[PDB]
Amino acid sequence: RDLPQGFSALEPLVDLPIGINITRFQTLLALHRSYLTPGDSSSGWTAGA
Amino acid sequence: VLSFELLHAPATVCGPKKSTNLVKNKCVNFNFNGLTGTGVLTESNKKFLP
(Lines of atoms letter the chains of each structure in order from A and count residues from 1; the text may use other names and numbers.)
(Lines give C-alpha, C1' and ligand atoms only; values in the text may rest on other atoms or scores of the structure.)
Protein backbone atom coordinates (compact mmCIF):
# COMPACT_ATOMS: atom_id res chain seq x y z
CA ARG A 1 0.00 0.00 0.00
CA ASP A 2 0.94 3.65 -0.57
CA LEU A 3 3.61 5.14 -2.83
CA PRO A 4 7.12 4.36 -1.51
CA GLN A 5 9.65 7.03 -0.59
CA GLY A 6 11.89 7.31 -3.64
CA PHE A 7 12.88 9.25 -6.74
CA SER A 8 12.59 8.20 -10.38
CA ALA A 9 12.64 10.32 -13.52
CA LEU A 10 10.18 9.88 -16.38
CA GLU A 11 11.36 9.44 -20.00
CA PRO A 12 9.23 10.61 -22.94
CA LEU A 13 7.43 8.04 -25.08
CA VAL A 14 5.37 9.76 -27.80
CA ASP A 15 4.45 13.23 -29.05
CA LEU A 16 1.09 13.83 -30.69
CA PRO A 17 0.37 16.67 -33.15
CA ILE A 18 -3.38 16.10 -32.76
CA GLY A 19 -4.02 19.49 -31.17
CA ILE A 20 -7.59 18.71 -30.08
CA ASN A 21 -9.23 20.47 -27.13
CA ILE A 22 -9.03 18.38 -23.94
CA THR A 23 -11.23 18.99 -20.90
CA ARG A 24 -12.38 15.71 -19.31
CA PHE A 25 -10.75 12.55 -17.99
CA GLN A 26 -11.95 9.00 -17.33
CA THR A 27 -10.24 5.64 -16.85
CA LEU A 28 -11.01 2.15 -18.17
CA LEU A 29 -10.67 -1.17 -16.33
CA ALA A 30 -10.98 -4.90 -16.98
CA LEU A 31 -14.33 -6.59 -16.32
CA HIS A 32 -14.54 -10.25 -15.29
CA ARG A 33 -17.45 -11.86 -17.15
CA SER A 34 -18.23 -15.42 -16.07
CA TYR A 35 -20.95 -17.51 -14.42
CA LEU A 36 -20.55 -15.50 -11.20
CA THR A 37 -21.89 -12.30 -12.84
CA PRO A 38 -23.83 -13.35 -15.96
CA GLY A 39 -26.31 -11.36 -18.01
CA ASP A 40 -25.90 -7.88 -19.43
CA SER A 41 -23.69 -5.05 -18.15
CA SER A 42 -26.25 -4.27 -15.43
CA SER A 43 -25.17 -7.26 -13.30
CA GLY A 44 -21.94 -8.43 -14.97
CA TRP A 45 -19.66 -5.92 -13.24
CA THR A 46 -17.06 -6.24 -10.49
CA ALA A 47 -14.40 -3.89 -9.13
CA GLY A 48 -11.35 -6.05 -8.40
CA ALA A 49 -8.24 -4.93 -6.53
CA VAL B 1 -6.71 16.10 -57.99
CA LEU B 2 -4.50 16.52 -54.92
CA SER B 3 -6.21 18.99 -52.60
CA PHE B 4 -4.25 20.78 -49.87
CA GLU B 5 -5.74 22.68 -46.93
CA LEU B 6 -5.00 26.18 -45.62
CA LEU B 7 -6.25 26.61 -42.05
CA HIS B 8 -5.07 26.92 -38.44
CA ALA B 9 -4.12 23.23 -38.15
CA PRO B 10 -0.59 21.78 -37.97
CA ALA B 11 0.80 20.14 -41.09
CA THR B 12 0.73 16.33 -41.17
CA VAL B 13 2.05 15.37 -44.62
CA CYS B 14 5.61 16.72 -44.71
CA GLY B 15 9.22 15.65 -45.18
CA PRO B 16 11.96 17.93 -46.49
CA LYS B 17 14.27 15.10 -47.64
CA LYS B 18 17.61 16.70 -48.78
CA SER B 19 20.97 15.02 -48.15
CA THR B 20 24.64 16.01 -47.99
CA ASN B 21 27.65 14.08 -46.75
CA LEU B 22 29.54 14.52 -43.48
CA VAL B 23 33.11 15.80 -43.11
CA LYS B 24 35.38 15.92 -40.08
CA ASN B 25 38.26 18.00 -38.72
CA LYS B 26 37.37 21.00 -40.89
CA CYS B 27 35.63 24.24 -39.96
CA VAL B 28 32.28 23.97 -41.76
CA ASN B 29 28.71 25.23 -41.48
CA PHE B 30 26.09 22.75 -40.25
CA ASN B 31 22.28 22.81 -40.09
CA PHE B 32 21.51 19.41 -38.49
CA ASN B 33 17.94 20.04 -37.32
CA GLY B 34 17.57 23.82 -37.30
CA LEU B 35 20.55 24.55 -35.08
CA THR B 36 23.40 26.26 -36.91
CA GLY B 37 27.03 26.81 -36.01
CA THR B 38 30.62 26.72 -37.19
CA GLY B 39 33.39 24.42 -36.04
CA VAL B 40 35.13 21.10 -36.46
CA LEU B 41 33.40 17.77 -35.81
CA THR B 42 35.34 14.96 -34.13
CA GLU B 43 34.43 11.56 -32.73
CA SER B 44 33.31 11.78 -29.10
CA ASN B 45 33.13 9.09 -26.43
CA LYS B 46 30.23 10.61 -24.47
CA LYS B 47 27.10 8.45 -24.23
CA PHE B 48 23.68 9.97 -24.87
CA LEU B 49 20.34 8.71 -23.66
CA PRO B 50 18.25 7.17 -26.46
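Note that chain A is numbered according to Swiss-Prot, with residues 214-262 shown in order.
Looking at the header, which is where the method is noted, we find electron microscopy, 3.2 Å.
Using N, Cα and C of the backbone, Cβ positions are placed for all residues, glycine too.
Quoted from Swiss-Prot, the note on mutagenesis experiment A:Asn234 to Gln is: Increased resistance to neutralizing antibodies. Under DSSP, A:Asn234 (mutagenesis position) is assigned to coil, being neither helix nor strand in the three-state scheme. A sphere of 10 angstroms centred on the C-beta of A:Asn234 (mutagenesis position) encloses 4 other C-beta atoms.
Looking at Swiss-Prot, the entry for natural variant A:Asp215 to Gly says: In strain: Beta/B.1.351. Every protein chain shown contributes to the tally, and the Cβ of A:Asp215 (variant position) ends up with 4 other Cβ atoms within 10 Å.
Here Swiss-Prot describes A:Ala222 to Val as a natural variant; the accompanying note says: In strain: 20A.EU1. Neighbours of A:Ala222 (variant position), defined as other CB atoms within 10 A of its CB across all chains, total 4.
In Swiss-Prot, the entry for natural variant A:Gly252 to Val states: In strain: Omicron/XBB.1.5, Omicron/EG.5.1. The structure shown retains the original residue. Of all Cβ atoms in the protein chains displayed, 9 besides its own lie within 10 Å of the Cβ of A:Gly252 (variant position). Following the DSSP three-state reduction, the secondary structure of A:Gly252 (variant position) is coil.
Annotation for A:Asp253 (variant position): no spatial neighbours, criterion Cβ-Cβ under 8 Å with sequence separation of six or more. Where Swiss-Prot documents A:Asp253 to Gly as a natural variant, the accompanying text is: In strain: Iota/B.1.526.
Looking at Swiss-Prot, the entry for natural variant A:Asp253 to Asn says: In strain: Lambda/C.37.
One entry in Swiss-Prot concerns the natural variant A:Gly257 to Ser. Its note says: In strain: Omicron/BA.2.75. According to its DSSP assignment, A:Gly257 (variant position) is coil.
A distance of 30 Å separates the Cα atom of A:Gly257 (variant position) from that of A:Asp215 (variant position).
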